[PDB]
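Colleague: I'd like to ask some things about the structure below.
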Amino acid sequence: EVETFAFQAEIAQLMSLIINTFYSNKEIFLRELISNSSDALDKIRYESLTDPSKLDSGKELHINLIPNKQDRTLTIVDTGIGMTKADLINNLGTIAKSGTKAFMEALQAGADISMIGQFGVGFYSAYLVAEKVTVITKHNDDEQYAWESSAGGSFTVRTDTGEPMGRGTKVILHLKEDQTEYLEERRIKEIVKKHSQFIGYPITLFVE
Ligand SMILES: COC(=O)c1c(O)cc(O)c(Cl)c1CCc1nccn1Cc1ccccc1
Ligand SMILES: [Mg+2]
Ligand code: NA
């Protein structure tokens, strides 16, 4: 069974701006998603300080970058805290409504799309390079779920039948056909080095 939800108006408006902008510095999407992974890895780490059993689902805290030119996908995998179904629906709620609303006001006032993460809505920079985004996630307190959207004003949530993840979040970027550079080793290596290498977790770029 699949549930389909409408985005908040402000989030749909931001998604339409991002997916259609000709903003040239699109590479910032990767910094924003790796930042989200780092924050999620922190969360499970701080939690495990008191409750070490919280790492029973996976002791390794890392980020993997998996390009696939056959599928035209860039996947970012982390073993952070993951999200419950409730988290998946709540995270698209009122904190995200006010952040998107305010980022759009900043852009009108001369701000740069690169500031998106400052309002806590950096995830949506994915749509600079992706026509569809699938988020697979597994939290200790819930089962594995798949969130997905092609920025048409709606997203879906379903229980995920795919391979068990253990714990964490997998973001699958279905790239626009003219954003295939983000499958190239040389390009990903540049972007990580320029914007993300001082993240406090291992970042592994897989070969294809
Ligand atoms: C806990 O954070 C994670 O599991 C996680 C992660 O590990 C790596 C990532 O790239 C992202 Cl986007 C998230 C989720 C970060 C988030 N918090 C609040 C809102 N959203 C965006 C959202 C995007 C899509 C679905 C639900 C939420
Ligand atoms: Mg939209
Ligand atoms: Na291009």
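Chain A is numbered as in Swiss-Prot; shown residues: 16-223, in order.
Method on record in the header is X-ray crystallography, 1.8 Å.
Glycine is treated like the rest: Cβ placed from N, Cα and C.
Sharing the feature lines straight out of Swiss-Prot:
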- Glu47 to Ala: Strong ATP-binding. Strong interaction with HSF1, HIF1A, ERBB2, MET, KEAP1 and RHOBTB2. No effect on interaction with TSC1 (MUTAGEN)
- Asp93 to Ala: Impaired ATP-binding. Strong interaction with HIF1A, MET, KEAP1 and RHOBTB2. Loss of interaction with HSF1 and ERBB2. Los of interaction with TSC1 (MUTAGEN)
- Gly97 to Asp: Abolishes ATPase activity (MUTAGEN)
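Any idea what these are sitting next to in the structure?
Modeller: The 10 Å shell around the Cβ of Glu47 (mutagenesis position) contains 21 further Cβ atoms across the protein chains shown.
According to its DSSP assignment, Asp93 (mutagenesis position) is in a strand. Neighbour list (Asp93 (mutagenesis position), Cβ cut-off 8 Å, at least 6 residues apart, same chain): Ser52, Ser53, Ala55, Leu56, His77, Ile78, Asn79, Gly183, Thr184, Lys185, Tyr216.
Within 10 Å of the C-beta of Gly97 (mutagenesis position) we count 28 further C-beta atoms, all protein chains included.
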